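Participant: Right, I'll just put the structure down here and ask away after.
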Amino acid sequence: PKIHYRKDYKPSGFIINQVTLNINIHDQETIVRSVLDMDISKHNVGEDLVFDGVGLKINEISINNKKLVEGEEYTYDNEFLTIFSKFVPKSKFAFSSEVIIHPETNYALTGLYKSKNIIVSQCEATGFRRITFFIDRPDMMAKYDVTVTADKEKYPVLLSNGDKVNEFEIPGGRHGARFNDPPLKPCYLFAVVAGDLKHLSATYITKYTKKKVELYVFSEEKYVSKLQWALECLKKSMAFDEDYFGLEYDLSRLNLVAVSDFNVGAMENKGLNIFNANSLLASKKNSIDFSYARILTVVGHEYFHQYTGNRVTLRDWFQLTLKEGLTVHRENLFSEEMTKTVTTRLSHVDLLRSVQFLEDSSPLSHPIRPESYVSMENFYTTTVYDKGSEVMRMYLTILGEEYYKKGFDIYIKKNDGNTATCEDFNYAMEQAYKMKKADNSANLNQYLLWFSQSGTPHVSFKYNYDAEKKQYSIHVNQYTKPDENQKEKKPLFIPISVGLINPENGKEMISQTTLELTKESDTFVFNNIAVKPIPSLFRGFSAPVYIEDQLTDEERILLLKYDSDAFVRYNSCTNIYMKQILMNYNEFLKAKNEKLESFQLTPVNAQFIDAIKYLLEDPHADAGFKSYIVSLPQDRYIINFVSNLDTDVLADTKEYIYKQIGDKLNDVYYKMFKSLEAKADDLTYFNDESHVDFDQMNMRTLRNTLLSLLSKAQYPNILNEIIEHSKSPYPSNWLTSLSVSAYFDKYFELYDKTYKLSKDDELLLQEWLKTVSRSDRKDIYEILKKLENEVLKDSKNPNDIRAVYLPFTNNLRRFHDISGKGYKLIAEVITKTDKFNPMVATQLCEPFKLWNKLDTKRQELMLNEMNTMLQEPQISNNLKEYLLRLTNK
Ligand SMILES: CC(C)C[C@H](NC(=O)[C@@H](O)[C@H](N)Cc1ccccc1)C(=O)O
Ligand SMILES: [Mg+2]
Ligand SMILES: [Mg+2]
Ligand SMILES: [Mg+2]
Ligand SMILES: [Mg+2]
Ligand SMILES: [Zn+2]
């Protein structure tokens, strides 16, 4: 297993200037003819010409139209084609090959593959080498001339990058299309699509150049009607990049294509973006609300790559966060502007502090720019994406909008036609920083540590107020725990967005202030502070850190009620919950350990419960925000604060806290559930495909959250409400009715009802599967067996497999059954999947990421399953690397 190191980057001894491809798709095989117009680079030292080429069947290879002989002139080991240096020309030459590949049986969904009746490619990161020979790395920029031929009846629509310059008939019912893409691109941005695709189309006229852009969105015939929202999202994305960044689309056409079998959400192939159907297709009748936000995000994200990824590309894969982190940041800005709801930012924070913080405190912890990799397919992590995005967002927080935009424009203008590194971006931002600070001595050298240092910083506070002096002091400390990547951690440049709230009237006491913490600790003093304030810290979640506010619950309640910042209010609530959780957890644990016949639990703070009620009864307050306040922190957030987490004890802890709050608030919950119905379930625009109301969907979120709380509580006659909810036209509602009926004898009645409603839409059926998988059923293991036998069967569709198994892994009480049967189940699924799709197999390992954080027995059980998986003779390099790193081998 070859380990690739960041420090080892060297430019290639070769140049590829032109790629000329002929892709001939037949019934049982695809023939790929390729001519590479090549040259020797200034870095050449007379080395062998080595091409990446994985799983290719060689018919012939040639140099300058002279056929090469195997053994004497070249060797091929199914991974690398080595042409011995003595046979390699010293000037410009043509390398040519004809290879056979088999998309029909390509179940790994990388390279060229078949998804139902569509032939499609996926080349990022190292997939192009599965199509034809190449020096398969992003710094190898080339021009592409691509011809695709296929049966006309089966594959009437042929697509690749660039302009379609010819279409022709071929004897035997075949046809071809030629595509020429003159601008240079890395091979990971190559794509081809062939199928019986239907489309919706629109024309977009750019803001400044006034260029007409053809927008096409494609799917199989059955689902073409579900493409309208994606089209709207694309227009919105183009508009936002123009309006916020002054960036226009540079090409004549943009194609988006939905496929059923896809390893991730989507891929930004230049002018030919390819999507998991679940991230492009939606309808109000056949999609849950989440689909709308999801499509907006994914279409936006892949569109924003056109500049940050496509036009400015990566020098090497270690720079991944430069395109992924930056593009997530760009999508976040976009979505915040489109949705106009505080929940957009809140949801991103919620994900980071649960999923990413877990990763960063696990054996898998890495910086956003890792120092090494074995498998690129394992590199696309929440750290690279989500911490990367927070690192990119901090530049905006530090600089402000005006100077951030200046620095971003500097980055684009300077790097537009070329590859780039993280230092290039930091450099552009530093120029803006120099201009903002009004001195050319200012730098961001310390900021680079955000790229190189792994682990989550802990930021803690102490306060002082002198009433006589009207002087307030905030003393701040930062600390990152040593880990496997750095023994010595260094202080980071941490921007702390702060406000000061007057506890007497809830008013702001100071103007917008961002404290720049650049040392291990610092004291920030404020004069003319008339009364002792309550500090509002890390507004907007201004740095990706553990915040230790050292506030009392009284102070936190005041922020929750009266602060201006959504995040600080949300976080204050989070902190109140966390203090309660830790206390009750310890109480339950002590009782368990000591085998106590009786014991006491600390009740939930009554003024906190009053504050929740206050917020819930406020008409001005955001419905999405309300759904967060009535929900305890994510289990994966909680686990970062507990050693040897006993999952049964945590389940008991949550149960107690919810019961405590419900015992006081259930009547309020019910009243709200009923009063929200009219606006939440409004059908006025149900048949308007383009009318999307994020506030209304948040209202449904709140309703469904409250229904869940009331169902768990066995609120009197709530089954009546559940049954009526099942009759709603909105899948978010009727699928909720299924999940919440888990606590009632009518579960299987609704199981059958909702299955019938879901079965005839591929994506809706997958949503139903997720809903069943996540159902709080005592017989969940029996239900999963039913799903396997009756619905899933031997599907190799990643969406199907992920839907059945992943939501179940969030069942705290059942997945972590002390017998280890949950761990055994998922391990079996991972191993089975690894046989045909190593990438998805590694995704299915997610539950195991917290293995060393659990109680000693569950640690042992999880480790056993991981060692068992590692012992499988046929284990992929993908899965092996991941599990070796996770188990600290
Ligand atoms: C972040 C989300 C909006 C979408 C996300 N997609 C991406 O980030 C794409 O731009 C990625 N460039 C696609 C990708 C992901 C993993 C491995 C190879 C290729 C995905 O999950 O597919
Ligand atoms: Mg093969
Ligand atoms: Mg406009
Ligand atoms: Mg988001
Ligand atoms: Mg299917
Ligand atoms: Zn991306």
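Residues displayed in chain A correspond, in order, to Swiss-Prot positions 196-1084.
The header says X-ray crystallography, 1.6 Å.
Backbone N, Cα and C atoms are what each Cβ position is placed from, and that goes for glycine too.
As annotated in Swiss-Prot:
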- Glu497: active site, proton acceptor (ACT_SITE)
- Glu319, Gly460, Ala461, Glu463: peptide binding site (BINDING)
- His496, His500, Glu519: Zn(2+) binding site (BINDING)
- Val459 to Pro: Severely affects substrate specificity. No effect on Zn(2+) binding (MUTAGEN)
Participant: Write down the Cα-Cα distance for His500 (Zn(2+) binding site) and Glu463 (peptide binding site), rounded and given in Å.
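Facilitator: Cα-Cα, rounded: 6 Å.
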Participant: For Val459 (mutagenesis position), which DSSP three-state class applies?
Facilitator: coil
Participant: In sequence order, what residues of the same chain, 6+ apart, have a Cβ less than 8 Å from the Cβ of the residue listed as 'active site, proton acceptor'?
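Facilitator: Looking at Cβ-Cβ distances below 8 Å from the residue listed as 'active site, proton acceptor', excluding near sequence neighbours, one finds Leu451, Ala461, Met462, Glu463, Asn468, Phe470.
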Participant: Taking the Cα atoms as reference points, how far is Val459 (mutagenesis position) from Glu319 (peptide binding site) in Å?
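Facilitator: On Cα coordinates alone, these residues lie 11 Å apart.
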Participant: Given a separation of at least six residues and a C-beta threshold under 8 Å, show me what packs close to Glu519 (Zn(2+) binding site) in the same chain.
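Facilitator: Long-range Cβ contacts: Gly504, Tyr575, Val579, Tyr580, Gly583.
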Participant: Residues with Cβ closer than 8 Å to the Cβ of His496 (Zn(2+) binding site), same chain and 6+ apart in sequence?
Facilitator: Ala461, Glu463, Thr522, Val523, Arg525, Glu526
Participant: Sorry to bug you, but what's the C-alpha spacing from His500 (Zn(2+) binding site) to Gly460 (peptide binding site), rounded to the closest Å?
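Facilitator: Each residue's Cα considered, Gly460 (peptide binding site) and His500 (Zn(2+) binding site) end up 14 Å apart.
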Participant: Which chain neighbours of the Zn(2+) site, leaving out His496, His500, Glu519, have a Cβ atom within 8 Å of the mean position of the site's Cβ atoms?
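Facilitator: Other same-chain residues with Cβ inside the cutoff are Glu463, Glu497, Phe499, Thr503, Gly504, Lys518, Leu521, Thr522, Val523, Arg525, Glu526.
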Participant: Apart from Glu319, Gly460, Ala461, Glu463, which residues in this chain have a Cβ no more than 8 Å from the mean position of the Cβ atoms of those residues at the peptide site?
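Facilitator: Output for this site, in sequence order: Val459, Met462, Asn464, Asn468, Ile469, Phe470, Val493, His496, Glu497, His500.
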Participant: Return the residues near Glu319 (peptide binding site) by Cβ distance under 8 Å, restricted to its own chain and a separation of at least 6 in sequence.
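Facilitator: Sequence-distant Cβ neighbours: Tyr383, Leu384, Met462.
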